[PDB]
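Written below as structure tokens is the structure these notes are about.
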There are 2 protein chains.
Amino acid sequence: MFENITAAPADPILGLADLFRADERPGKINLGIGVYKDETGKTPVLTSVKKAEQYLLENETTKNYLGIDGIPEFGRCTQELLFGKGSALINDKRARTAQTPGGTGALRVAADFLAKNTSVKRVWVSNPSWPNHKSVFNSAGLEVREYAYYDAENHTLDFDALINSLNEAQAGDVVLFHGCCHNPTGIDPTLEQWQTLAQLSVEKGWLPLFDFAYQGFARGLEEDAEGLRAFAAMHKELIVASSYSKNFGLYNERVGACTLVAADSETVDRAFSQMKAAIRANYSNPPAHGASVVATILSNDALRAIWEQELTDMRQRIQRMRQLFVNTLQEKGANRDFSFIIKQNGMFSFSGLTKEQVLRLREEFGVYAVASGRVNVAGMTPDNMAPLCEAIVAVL
Amino acid sequence: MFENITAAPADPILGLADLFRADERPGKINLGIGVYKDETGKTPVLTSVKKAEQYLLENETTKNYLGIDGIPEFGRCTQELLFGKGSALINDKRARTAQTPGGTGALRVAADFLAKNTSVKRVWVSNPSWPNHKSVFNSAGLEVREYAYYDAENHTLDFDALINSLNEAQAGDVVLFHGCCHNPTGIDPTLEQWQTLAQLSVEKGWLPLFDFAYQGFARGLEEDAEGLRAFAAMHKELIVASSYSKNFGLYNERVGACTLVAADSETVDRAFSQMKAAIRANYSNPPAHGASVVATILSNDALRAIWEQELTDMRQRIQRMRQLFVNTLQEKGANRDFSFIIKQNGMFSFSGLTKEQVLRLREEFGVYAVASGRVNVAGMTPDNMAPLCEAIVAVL
Ligand SMILES: *Cc1c(COP(=O)(O)O)cnc(C)c1O
Ligand SMILES: *Cc1c(COP(=O)(O)O)cnc(C)c1O
């Protein structure tokens, strides 16, 4: 039965973590996966997290199954993070959140849900976009077309091209947006551009799906949600797949949520009962640990002040590696001008490095960037900044 | 978009948990859902687990993404649980194991893998069988037919009726078997009967798919897998969705594994690469906490000895409750003979109660059992044994 199965191509992102491993070059540099590293090159467990964990070890008395939808406080606390405190969607009881294994898991459950309870045929994901969007949507059976986004010549948001390409979008289609910190570009629409986009999906009839995976990493917890919010204000229906992987440094615990907002309480309640049926058909119920942690941290005023501090240190440290990179790049000989990198938000900059330049960096210099030229700035430290900028310049 | 979504029926097992967590009657008895309960009426966190957990808190330095397939030693410790330390599938590098969100997460990825990389079109699940088998397979795209199993008259395995029913399955079809502790009948094949099904399966070209969710609740760790080991010796290929939910009391942490065996390593390698592709499109990578706990325990001689003692305590308390149940039943003057209940194994008993007795039993006596007459003998306590046998005896 398995004899003619062909081998699957390694993940463009997750595949790098593999090569880097089997690579023995002593001074190798990993700028691939979107995991935060500190000044010393480690991905530390946040303090607020270790504290929450102590608390759980002491106070947990059962492992008993959570419910299809997970921990209630988790959902409740994530909607205030998403929508705001004393928000219309929350008072009206328009929304329902299921806890899922990471934001990928949210994406998929949203996919299987739509494919199965709606007349949804296709989803629009930006160009470029996180490579895995394509794969989860096709797995549920949805077609994914693409809308223009990045202007590679001026390294900006091509608003027109975005708008004009979206016109081929039918009423009833899903249009996927990135809450903030566009992966891979890091170029986000402004608030006015968000509102403009909020008003069009309402007139054109699309159902927005937000991939919120970097809340906190651009400007601030609240600021980062303006776009999603400008939208929730005008939309009757919405889907939000958010992740706690990056902002809680909780990567392998798998914490995310799929938030379903409808016109009203009874509808959303009804819509949501099918989502739970899909989750039951998939992984049954979610992993308790990471979600309990996030819940513990968000529901305790002290733990939460600490966490907010830690997140703010991650954000800011990344903003220092951005400005250090262009400098060292211009200090070291850079032919081109990489200053547009400073205008990008999040762990990533789209370098504008050619697939042969990235292949060379990896091969000749052990420097690992992704084939598109997306480099993880948070993977850069003041001790590897010099060897990095010399590898890149010797390949331009 | 959501206005037309029909509300979904509650899960026949998981929804029960809610109807229960909702009637404010005082002496209400939940006998529906497979969580273990001790003499005091709760599902405590096992002590080997609290210990492994402390170790993790002290010892973890990072929450960085695991690999799509999870933790190596986890996979490696699972295979020896399944096949046997020594075992040819291990030394010939014939199996590959992926860490998954529970046995339900295993079953689903095997379904998604089978449906997209093979020509499998239908799968055979016994009658009766875990109600969720059908929803999982159907979600992947597969059709599920049924093979005879339970003889409701004599409360046994209707061997020839199962064998005659399976003779309608074609070469290239998936036939799902339960490793031990048939859910919900508790009737399991004999080793002789396992061989016969092993040989016949090999002759009819079926692909065996084992759901092993109770290793250790029947006779013991090693002896519960005999049936499974009987097929592995004769087959080139087979898959195993195994759970650690019940036997490690890690129910909400979601720990299980999908084990893929092929004729040889080059093949299983190639096969597995697509199984990793199906996972990446689903949840991305597995939750670390509980598989790190299981790994720690199986790796450590002290922790493993303690955990094994805990398992044999649960198993034995259950075998105590099943003898106490048919006796007190026999003492409160139950019209019927319920002696077969002793004959079955694992957490459950197929009571033989009609849909209406079990509905009466709950509205009227707060005794919660699954509509099929399935009762969790492990939710029985010497305190609640008297009131429950009087509820049962009064509806028959
Ligand atoms: C990281 C990320 C995801 C995946 O989050 P996980 O929780 O790791 O599964 C999805 N979308 C975007 C835009 C991301 O950055
Ligand atoms: C419990 C069970 C499963 C599920 O294992 P989980 O880890 O809880 O998903 C699968 N099959 C059977 C027969 C079970 O009893």
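So how was this one determined? The header says X-ray crystallography, 2.3 Å.
Placement of Cβ uses the backbone N, Cα and C atoms for every residue, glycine included.
Listed features, source Swiss-Prot:
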BINDING   B:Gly34, B:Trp130, B:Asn183, B:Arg374  L-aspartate binding site
MUTAGEN   B:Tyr65 to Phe or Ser  Slight changes in activity
MUTAGEN   B:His133 to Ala  Slight increase in maximum velocity of the overall transamination reaction between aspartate and 2-oxoglutarate
MUTAGEN   B:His133 to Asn  Decreases to 60% in maximum rate of the overall reactions in both directions
MUTAGEN   B:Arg280 to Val  Reduces first-order rate constant over 25000-fold
MUTAGEN   B:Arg374 to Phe or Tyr  Second-order rate constants are reduced by >5 orders of magnitude
MUTAGEN   B:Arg374 to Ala  Reduces first-order rate constant about 10000-fold
Would you mind listing, in sequence order, the residues at least six apart from B:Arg374 (mutagenesis position) in the same chain with a Cβ closer than 8 Å to its Cβ? B:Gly32, B:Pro184, B:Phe348, B:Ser349, B:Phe350, B:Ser351
CA pair B:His133 (mutagenesis position) / B:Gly34 (L-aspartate binding site), Å rounded to integer, equals 15
For the recorded positions B:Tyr65, B:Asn183, B:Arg280, which sit with their CB under 6 angstroms from an atom of ligand 2? B:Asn183
Among B:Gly34, B:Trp130, B:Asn183, B:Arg374, the annotated L-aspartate contacts, find the widest CA pair distance and round it to a whole Å. 11
Distance between B:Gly34 (L-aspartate binding site) and B:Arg280 (mutagenesis position) at the Cα atoms, whole Å? 29
Environment of B:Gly34, B:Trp130, B:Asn183, B:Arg374, the listed L-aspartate site - residues of the same chain whose CB lies within 8 A of the CB centroid: B:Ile13, B:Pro131, B:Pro184, B:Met347, B:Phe348, B:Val370
Quick note, mutagenesis positions B:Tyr65, B:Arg280, B:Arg374 vs chain A, Cβ pairs under 8 Å, ordered by sequence, gives B:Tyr65, B:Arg280
Through the lens of DSSP with three states only, how would you label B:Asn183 (L-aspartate binding site)? coil
Which one is closest to B:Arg280 (mutagenesis position) in space, judged by CA to CA distance, out of the recorded positions B:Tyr65, B:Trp130, B:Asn183? B:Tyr65
How many other Cβ atoms are found within 10 Å of the Cβ atom of B:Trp130 (L-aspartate binding site), counting all protein chains shown? 23
Taking only the Cα atoms, work out how far B:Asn183 (L-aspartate binding site) lies from B:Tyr65 (mutagenesis position), in Å, as a whole number. 34
Residue pair B:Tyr65 (mutagenesis position), B:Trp130 (L-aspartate binding site) - Cα distance, angstrom, rounded: 32
Counting across all protein chains, other CB atoms within 10 angstroms of the CB of B:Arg280 (mutagenesis position) number 21
